[PDB]
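> Have a look at the structure that comes next, please.
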Amino acid sequence: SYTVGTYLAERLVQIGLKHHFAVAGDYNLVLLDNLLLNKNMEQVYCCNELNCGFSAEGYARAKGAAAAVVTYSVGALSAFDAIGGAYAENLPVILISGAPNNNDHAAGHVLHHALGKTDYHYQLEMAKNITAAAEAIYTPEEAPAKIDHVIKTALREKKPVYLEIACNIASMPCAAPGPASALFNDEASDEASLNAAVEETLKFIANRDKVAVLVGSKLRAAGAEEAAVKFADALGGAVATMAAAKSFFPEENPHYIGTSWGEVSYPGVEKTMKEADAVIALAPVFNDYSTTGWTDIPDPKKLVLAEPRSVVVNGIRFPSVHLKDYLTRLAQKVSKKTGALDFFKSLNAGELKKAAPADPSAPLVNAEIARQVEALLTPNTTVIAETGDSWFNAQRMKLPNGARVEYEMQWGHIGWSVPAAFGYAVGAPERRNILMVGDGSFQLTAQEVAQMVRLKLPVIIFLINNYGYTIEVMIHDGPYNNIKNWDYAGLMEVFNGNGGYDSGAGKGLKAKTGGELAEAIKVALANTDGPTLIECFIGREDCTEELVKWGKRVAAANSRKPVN
Amino acid sequence: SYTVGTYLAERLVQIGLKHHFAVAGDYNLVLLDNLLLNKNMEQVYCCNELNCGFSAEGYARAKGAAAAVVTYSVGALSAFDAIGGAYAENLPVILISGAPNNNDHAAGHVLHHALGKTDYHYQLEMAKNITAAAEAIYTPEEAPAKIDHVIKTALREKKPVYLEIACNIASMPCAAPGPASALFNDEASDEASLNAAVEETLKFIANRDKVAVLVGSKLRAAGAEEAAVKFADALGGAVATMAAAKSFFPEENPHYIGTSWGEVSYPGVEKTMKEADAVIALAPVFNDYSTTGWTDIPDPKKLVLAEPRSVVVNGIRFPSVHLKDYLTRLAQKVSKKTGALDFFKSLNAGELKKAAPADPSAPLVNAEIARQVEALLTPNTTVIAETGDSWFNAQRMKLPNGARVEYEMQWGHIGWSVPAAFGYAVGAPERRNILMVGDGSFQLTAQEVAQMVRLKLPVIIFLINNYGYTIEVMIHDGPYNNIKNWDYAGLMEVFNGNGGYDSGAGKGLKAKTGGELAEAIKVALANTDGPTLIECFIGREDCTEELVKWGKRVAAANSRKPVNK
Amino acid sequence: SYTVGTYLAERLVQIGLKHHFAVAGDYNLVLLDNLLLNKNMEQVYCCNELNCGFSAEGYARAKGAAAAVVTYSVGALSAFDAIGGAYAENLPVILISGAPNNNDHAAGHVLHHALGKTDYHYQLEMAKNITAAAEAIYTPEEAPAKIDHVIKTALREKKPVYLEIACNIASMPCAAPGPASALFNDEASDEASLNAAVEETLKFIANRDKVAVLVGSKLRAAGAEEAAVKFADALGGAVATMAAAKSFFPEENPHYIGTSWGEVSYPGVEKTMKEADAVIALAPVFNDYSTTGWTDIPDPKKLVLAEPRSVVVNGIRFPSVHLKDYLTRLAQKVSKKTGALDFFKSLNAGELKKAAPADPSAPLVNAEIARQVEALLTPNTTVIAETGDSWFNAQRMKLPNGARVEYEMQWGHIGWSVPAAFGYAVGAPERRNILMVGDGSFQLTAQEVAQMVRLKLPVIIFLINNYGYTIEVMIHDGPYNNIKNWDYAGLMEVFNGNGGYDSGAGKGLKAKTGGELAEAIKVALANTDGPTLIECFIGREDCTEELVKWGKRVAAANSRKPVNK
C-alpha cells in the first residue's frame, strides 16, 4: 500500500526518473525517507538549494524531466531562481517543498523558517508566478490528485511545476497510482487543422523558390528534432540554426549551412536568410539576444511560424497542430525547393575561418583553447557552455552528429553551468561531459564540483582564467567587473579531502600554453574516477570577435532612451 | 481580413455562441463595434456587470458556453463575482474586459476608472484567482494565441477564463482564425487506464450485490448524462441523484429512486444508500451543503469515485479516464446487480407525500404554489430555482423526462436566478422557462427583468412574497433578516414604460389564493410577448419541512467551535 | 468583557461611526449580532453588496470614515468594486467579510459560497490589490491587533482596508480596546523639512509675481481645506479649482476665479493659468480626465507640487511634510502676490454665461433643469453628481459657502450616485441632499432608493430622462448606447409598497416643462418623510457644451494608436 511520499516516488519513477535531487531540512525529512523506499531511483544530495534546482535542470536536459526536493522557505525561495530558469528553458522540473505541520494553519502559530507571521500560503503564491502548475497538499486524501495534476502538466507543457507537502502527512496512507501511460496522455493534432496548415504552407511556398529553414530553441521541447530532419531532407532547402538551437539539427547534413545570428552568423548565412523568399521557423524564440538587439528580426511577410503546438502560415493561425505531426506530414507532401541552398553555395562564402594549431610553447590564447576542446568532440560528447565567451567558442565548433551543446540562453544565470553539468552528468554518465566556464561564473556555484567528486563523475571542466575579463570590461567598464582571483586548480584537492573522513579522485591542472593544455587534456581523459578541472590562463581582451560585435548591439538596445 | 476584435468574434461563433452579453464602457466601445461586425451572433445588453456575468452564466447552462464583455475595473470587478460563480458551477464563461490604451503602460500616467496609480496589472492578477486561464493582450500580434488559449482552456476545463484587450488595438489587423475543430480538440482517455479502471470496478463489485449509483452535479460538465443512463440500464441497480444533480438523470427511468440528501432524502433512499455494499458516485461534489453539515458522508470503503477525468476504485487512482468513456465501457461489461434496487422496493417506503389540491378560496400556502408549478412541468420546461425554499420546492417535483432544473448550489449567490433566467431564456427561447425566486433574492438583481421585457422573453416568474421570510428567521433571527416590501407586480408596468419612449409587454399579477394563482398561471401561459411575474402572497413560517431539517444541520456545522491546536 | 465582534464594534464607534452598513449572509450572522450589541451605532441594511459598498463610500464622504459588513465570496467579491472605488476616491472604508469556520482550513473540506476547492485564502489575496491593508482573522487572540492595524492604516492613509473574520470566532472572548486617541495617532511634519519646504517656496516665487493656486481633489483627504483658505487670503493670488475639487474651496472668496479644466474652464481661467509665473497645486490628481486627454498639463517649470504628505518645489522633494502644516506655515510667511488675480480681472472675461429663466410651458431643456437645481443650493446643501452630463451641470453651479458637491471622478462607476446618496443621507440627515443622475446610470443601482424610503430619507432625486442619451451617442454611436426605458416616477410607489406588509412615503413626479419642474420641486421640498424622484424629460442631443468639447478630447486620447517601440 502507498503513502503520500511513496505515491510521489512511484510517479517520479513512472515518468522515467532514475534520480531525484535533494537538500534535507526539518520540513522534508520524512518525505525524503518515503522517497528512499523506492529503490528504482537514487536520492542525490546537493550543497545548496539554488544548485539543487540547477542540478535538476541539467538532469532534465539529459533525461527529459527531473525533480528537486527542498525544505520550506529555507529550501524553496532560492530554488525559485532555478525553477524560473527551468521555465525559461522549457524543462519539466518538478519542485517539491516540505511544508509546515498541517495542524499549524489558522492556529495563530508562528513557525521557524517563516516570515514570523501566522499564515503560510506566501510560498505557494510566489511559486505560481514561475510555474505551469502549483499545488499545496495539506491532507493525505488530496495528495494523489494534486501530484498527478502537476506531473501531467509539467510533461505536457514542458514547464516546471510546484508541490508542497505538509511535513506530517508524507508517511500517511493514500490511494495507489494507476498506469504510467496516464501521465503522458496528451491530445493529438486536430486533423482538419493539421491538414489545413500543411496545405496553406504549400500554397505559400508555391511561387517562392528560395526557402530557408530556421531551427529554433524550442525544437527539443516539441520533440520534433527527428521530424525536422525528415522535413529538410524532403525540402532540399537551406537549414540554419539560431544560436540557442545549436546541436538541435545535424551539422553533417548536406542542407545545413551553419548559425544564423545577425551580424555574427556563419559566412554567407546572413545574406542567404536575407535573400530567401520564405523562411520556415521551427519553434523559434525571438528575444533581444537572438535578434542581436532587435537588429535581426525575420521579415513577417516571408515567415512561416511553426511553434510547438500551433502554426501561423499565410496569414492564418492554426492552433492544436503539434510541430512533430506538422513536419512529418509536410515532409510527405512538399516538393523540392533548393533555391536558397543553391544561392548559399553560389556565394562561395567559404567555411568559418578557424585558427591553425598554435606553437605549443607560446602563451595560451582563447582560440587555441577552443581549437583543442573542439578536437575532443565525439558523437558521444556534450558541451555545457556557460554565459560569456564560452557561448561563442561553443557556437564556432563543428559538431559530429550526436554531439550535443547545452545552452541557457533565455535565462542566462551565470553559474548555471556548474550544477547543470553535475546534474547532466548524473543523468548521462555514458557520455563525455565537457564544461566550459569562465572564472567569474564558476565562483557563484563552485561547491557543486564537490558533488562531482563525491559521485565520481568524470566531468572535464575548462575553467577560463582571464582574471574576470568579460565583454562588460570592454563596453561598460567599472570596478564591478573585477573579481577576487582564486587558485582554481587547487580547489580540486580541497574538495577531495584526501587524508580526511572520506576521499576523492578529482584532479586540478593548470595550462598556460597550448602544450600544457594538450597534456592536461590527456590527464583528464584518463581520469575516470572523478572530475578534472583544467585552469586555462589567458590574457585579458582575448575573446571571440563575435562576442564583441554581438555585445555592442545588445548593450545599445538595453540602453536606448525612453520614447514619448 | 481580421482584426483583434473580429478574430475574437469568429472564435466565439465557432464554439457555438449565438449571443454574447455586454455592458458598454469607454474602454470597450471599439471592441464592441468589431464584435458587431459578425452577424452570426447577437450582442445583448445588460443593466449592470454583475447581472451581465450571471446572464452569461445562465446562457452557458442552455448552450454549453457563453461570453460577457465589460469595461476596465468598474466593469470587471463586480463581474468577478459572477465569474467566481461560473467557476464554482463548472461553466465555460469567457469574460472579456476592455483595458487602457496600450501607450499608457510604464508611462507614469494616472487613468480614469483605475485606482489612481500608474500601473494596470492588478485586475489581471485578481482574475487569476477565479479563472482557469487569464491573459492580457497589449499588442495585436499577441491576440490570436491568447484568444485561442483561453477559449480552448475554458472548453476543456469547463471553467471561466479572462481576457483583457487594450482599447486601441481592437480594430488593428491580426492573423485569421483556423478551423473550429481545433478549439474542441482534447485528449482521449488513456486506453490502458480506461481498461484498468473498468476491470478494477468489476473486481470491486464482484461480491457486492447491493450496488447503488449516486449521480453528482458535475455529470453535465463531464458530458456524461447519456452514458450514465446506458450504465444504469446495464447495471440494474438503484440510482439516486444528489440535490444539485436534479434533472441530470431521467426520473421516469425505472431504476431511479429519487433524491439522496441525508435526512431530507426521498422516502427509503437514505436507508438504501446506507445498506448498499457499493456506491458508485458519478462526478460528485461533497461539500458542507450536499453532506447536510457533514452528517451524510459516503462510506469511503464502499465508494467508487468516478470524477469527470479520473476514477478512484478499489484503492487505486486512474487519471486520464474520461467519465463518458468509463461509463460507456463499463456498461458493456458489467453484470446485472439489482440488490439495492430490490432492497429499496422491499422497503415499501411509498412515494414522496405531496399535498392534495387546496381549496381555491383559502389563503395561499407554499405547498399549493409548488403543486401548481409542478403541474406546469413538461418535457420542454426548465425551472430556474433560487437559493432558499425554492431549492426544496423544486427538489420535491417529479420531472417528466426532458424537463430541466437549474441550481446554483455551489456558489449560492442570492439574486443569481433573475439574470440567470434572462440569459437562459435568450439561449433557449424554445423552452417553457420558469423562475422560482423569493422576494428578498429578487431585489438584488430585479432590474434584469427589464431586459426580459426588452427582448420579449416569455419567462414565467413565481415571486414568493412572504415578507422576506427565510430559514434564518427561524434558526438565527435578527433585524438583518427583514427587508423593505415592494409592490412586485407593479414593477412590471414600470419596466414596460408604456406611453413612453418605447414599450413593453410584461405582466404583473397577484395571487393570494389557489384560485387566483390558477388564473394568473393561465394569463402567464398566454403571454407570449414578454415575461409574466406572479406575486404569490404566503404567510411567514410557511416553508418546506426539508428546509427546516437541513437548515439546522448546516447552521450547526458552520458554527461549531474551534478545536484546539 | 469583549468578544472579537464587540471589540470591532467599539473601535468603529471610537473612530466616529454612528452607522455601519450590512448585508446578512450565513458567514457573518454572529458577527452582525455582536455588532448589534453596541447601541452607540446603528446597523443599516442594503439590497446588494455592491450598493452596500457604495453606501459606505457615500457615508465616508459625510462623516470621514465608514464600514461595510458582507459575507464570504458571494458578498465580498462584488463589494470589491466599491472598495476599489473608495481607494480611487481616498475614502477610509473598512470592509469586513465573514469567513469560513476556522476548523475548515487545511482539512480537505469543500465549502458552499466558495470556488469548489479546499483552500480559502483567495479572497484575501484579491483584496490586497485594492486596499491599503488586508488581514484575515482565524483565532480570537489575533483579532485585536489585526483590527487596530487595519483601522489605523485606513485613517492614516485615507484608503479602504479589508478584514475577514472566521464565522465561529466572532462571539469568542478577546482583550479589551484601549483609548480612541491611539487610532488617530500619526507622525507630525518633520520640522526641518517643513521649514525647508516653506523657504524653498518663498525663494521660488521671489521673482514670480503672477502666482496661481490650483486646488486639487485630494485636499479634503489631506484635511487641508481650511488651511488652503488661510494661505490664499495671505497670498492674494488667483485661486482655481480642478473639476474634481468642486466645493473644496469657498466660491464666495474674493480670490476664487472658477474652474480650471483645459478648454472647458470658466471664462478667463485657462488664459490666467497659462500666463502664471508659478502654479501652486494643492493635492492634485493629474489623470486623463482632469488634463482633458493630456491636452492641459501644468508646466513642470512653473509648478509647486504640494501633495498631502510631501512637497516638491524648486527642484527639491520634501517628504514628511503634511499639506495642512505646510499651508499654515506658508500663510504666516508669504508676501502678497496679486499678479495673476490682477491679470485675471484685467481680462474682463465676464462671468460664466448662464441661461435665463425659460418659458414655463415650453418643453423642458437641460439648461432649465440646471437653472432650477442651482436655485435650490443653500449653505446646507449637498449635490451628488453622477458621471455624465450631471458632472458638467454641477460644475457650472455657483455654490454658496458651505454647499457641497460630491464627485466620483477618479473611479467613475456609473450607478455610484444612488447608493452613495443613500449612504451620504444616512450620515448627514441635517442637510438638503440632492441627487443628479441620468436614466442609464440610475438603472444599475436603482433598488437602493427603496432603502431611502425605508429609512425615511428626504433625498431629492433629479432623474434626467433623455432615453439613455449620453456623449457616446454623439461621438461613438452604437446599439450599446441604447437602454430600455422605464417609468421612473412609478418606481417610487413600487418601493413604497403601500397597502402591503409595510409602508413608504416616497414620491415620484414627472416634469416635461419648466413649470412642471417648479411644481415638482415644491412638492419635493415639502416631502420630509421619504425621497422624492423627479423624472425630468428632455430631448436627446440636449447636453452641456462642455461635455461635448471635453468628451471629444478624452475619446481621442483613449483611442490613439500604438507607438512603435
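All residue numbers given for chain C refer to Swiss-Prot; the residues shown span 2-566 in order.
Quick check of the header: X-ray crystallography, 2.3 Å.
Here the Cβ of each residue, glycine as well, is placed from N, Cα and C on the backbone.
Residues or ranges marked as substrate binding site in Swiss-Prot: C:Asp27, C:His114, C:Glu473. While the structure shown retains the original residue, Swiss-Prot records the mutagenesis experiment C:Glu50 to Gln with this note: Almost complete loss of activity. Under the heading thiamine diphosphate binding site, Swiss-Prot lists C:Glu50. Residues or ranges marked as Mg(2+) binding site in Swiss-Prot: C:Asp440, C:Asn467, C:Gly469.
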> Count the Cβ atoms, other than its own, that fall within 10 Å of the Cβ of C:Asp27 (substrate binding site), considering every protein chain shown.
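Total other Cβ atoms inside 10 Å, all chains included: 22.
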> Cβ neighbours within 10 Å, counted over all protein chains: which one of the recorded positions C:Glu50, C:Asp440, C:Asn467, C:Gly469, C:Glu473 has the most?
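Selected residue: C:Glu50.
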> For the recorded Mg(2+) site, whose residues are C:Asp440, C:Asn467, C:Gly469, find every other residue on that chain with a C-beta no more than 8 angstroms from the centre of their C-beta atoms, and list them by sequence position.
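Going along the sequence, the neighbours come out as C:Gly439, C:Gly441, C:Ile465, C:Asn466, C:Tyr468, C:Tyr470, C:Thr471, C:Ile484, C:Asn486, C:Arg541.
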> Go through the binding-site residues C:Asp27, C:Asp440, C:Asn467 one by one and keep only those whose Cβ is less than 8 Å from a Cβ of chain B; report them in sequence order, or 'none'.
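Checking chain B against the binding-site residues, the residues within range (Cβ-Cβ under 8 Å) are C:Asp27.
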> Just to be sure I understand the packing, how many Cβ atoms besides its own are within 10 Å of the Cβ of C:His114 (substrate binding site)?
25
> Rounding to the nearest whole angstrom, report the longest C-alpha distance spanning C:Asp27, C:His114, C:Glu473, listed for substrate.
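This binding site's residues have a maximal Cα-Cα distance of 42 Å.
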> Between C:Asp440 (Mg(2+) binding site) and C:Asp27 (substrate binding site), how many Å separate their Cα atoms?
35
> In Å, rounded, how far does the Cα of C:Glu50 (mutagenesis position) sit from the Cα of C:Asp27 (substrate binding site)?
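Their Cα atoms are separated by 14 Å.
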> If I take the alpha carbons of C:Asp27 (substrate binding site) and C:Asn467 (Mg(2+) binding site), what is the distance between them in whole Å?
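Between the Cα atoms of C:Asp27 (substrate binding site) and C:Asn467 (Mg(2+) binding site), the distance comes to 42 Å.
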> Could you state the whole-number distance in Å separating the C-alpha atoms of C:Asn467 (Mg(2+) binding site) and C:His114 (substrate binding site)?
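Distance between the two Cα atoms comes out at 40 Å.
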> Quick check: in three-state DSSP terms, what is C:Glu50 (mutagenesis position)?
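Helix, per DSSP.
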> Would you kindly give the Cα-Cα distance separating C:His114 (substrate binding site) and C:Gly469 (Mg(2+) binding site), rounded to the nearest Å?
36
